[PDB]
Each structure stands twice: as structure tokens, then as C-alpha cells.
Amino acid sequence: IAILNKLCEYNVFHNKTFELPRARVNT
């Protein structure tokens, strides 16, 4: 819950390079 949400919240705001729902490079 707090984990999956945290990661996503960071991969949506604290991340870039948006692509198809099958990749989205992480940083």
C-alpha cells in the first residue's frame, strides 16, 4: 500500500521519459 503508492508517486512526479504502459524508464 504505502510502498506501491510511494514508488508510483515518485515514478509519476520524480521521474521522466513517459512512454507506453510497458516500459517507462526509471531513474
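All residue numbers given for chain A refer to Swiss-Prot; the residues shown span 38-64 in order.
Method reported for this entry: solution NMR.
Just so you know, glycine gets a Cβ as well, placed from its N, Cα and C.
In Swiss-Prot, a mutagenesis experiment is listed as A39 to S, annotated with the note Abolishes the effect of small-molecule inhibitor. In sequence order, the list of same-chain residues 6 or more apart from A39 (mutagenesis position) whose Cβ falls under 8 Å from its Cβ is empty.
The annotation that Swiss-Prot gives for the mutagenesis experiment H51 to F reads: Impairs channel activity; when associated with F-22. Residue density at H51 (mutagenesis position): 10 other Cβ atoms are found within 10 A of its Cβ, drawing on all protein chains shown.
Swiss-Prot documents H51 to A as a published mutagenesis change and attaches the note Impairs channel activity; when associated with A-22.
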